[PDB]
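A quick write-up on the structure given underneath.
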Amino acid sequence: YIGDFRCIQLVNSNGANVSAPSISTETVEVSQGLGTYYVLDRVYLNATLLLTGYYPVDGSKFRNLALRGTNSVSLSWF
Amino acid sequence: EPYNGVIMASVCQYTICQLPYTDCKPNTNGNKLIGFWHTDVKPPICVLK
Amino acid sequence: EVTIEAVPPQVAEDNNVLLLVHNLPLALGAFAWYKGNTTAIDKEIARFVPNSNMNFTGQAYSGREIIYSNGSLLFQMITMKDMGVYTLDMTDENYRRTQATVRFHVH
Ligand SMILES: *[C@@H]1O[C@H](CO)[C@@H](O)[C@H](O)[C@H]1NC(C)=O
Ligand SMILES: *[C@@H]1O[C@H](CO)[C@@H](O)[C@H](O)[C@H]1NC(C)=O
């Protein structure tokens, strides 16, 4: 139940059935540079640096929060 | 929020709905009281859009 | 003000009752029917709006409950579990009132 306000919801709803989110078979792979982000306001060339910041842990597991529906919305999603 | 291939980023004090959801193809038939996921009726006070 | 009647207030098994709304107002945002004396949405049954003319269901929609434009709720098969209280929610200008409660019995 995110938020606090009751709204005119123009979709169907049903608390029929829910599951755990499908924790994906893919794991976070950083060897292709995915997961990183460029340093602001600097350029390095032909080098290798030990930097820091905020980053994903390698080898952990993703999550699929992309719920889906056609016209009804599960109440136990929230 | 992606809309029309641009990003509608807005760090803004929205009164977020209790049953939020977006749509691929939303349509409102001129009904100005409907909100998809937030029902502010005033301009919400914020810093960037 | 708004008044709600069960016709009949005592219904036999598997028959029809009409949750007849009287003196409902006009410029409503939406309305929905609520099982029990609660306003948590998992007891909301069916939600129909006046200004876009679409109806949508809740979690407790057993499938045999017809919602009308005058706010009335028509039952098809009265079950023994459906004895109890029912509350009719109305909303206007992002403000709400839950002051329409009704209770019947089955024999
Ligand atoms: C940004 O893009 C949206 C498209 O949904 C448009 O409505 C809006 O006017 C654009 N400009 C600003 C300043 O938000
Ligand atoms: C209300 O919903 C039912 C399906 O649950 C549908 O058959 C009926 O036509 C709807 N009422 C109106 C007035 O559209």
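Chain A is numbered as in Swiss-Prot; shown residues: 15-92, in order.
In case you wondered, yes, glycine gets a Cβ from its N, Cα and C as well.
Annotated features, as they stand in Swiss-Prot:
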- A:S33 to G: Complete loss of infectivity on murine cells (MUTAGEN)
- A:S33 to R: No effect for infectivity on murine cells (MUTAGEN)
- A:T62 to A or S: No effect for infectivity on murine cells (MUTAGEN)
- A:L65 to A or H: No effect for infectivity on murine cells (MUTAGEN)
- A:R82 to T: In strain: Isolate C12 mutant (VARIANT)
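Annotated features, which come from Swiss-Prot, shown on the structure.
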| residue | record | Cβ contacts under 8 Å, 6 or more apart |
| --- | --- | --- |
| A:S33 | mutagenesis position | none |
| A:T62 | mutagenesis position | none |
| A:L65 | mutagenesis position | A:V53 |
| A:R82 | variant position | none |
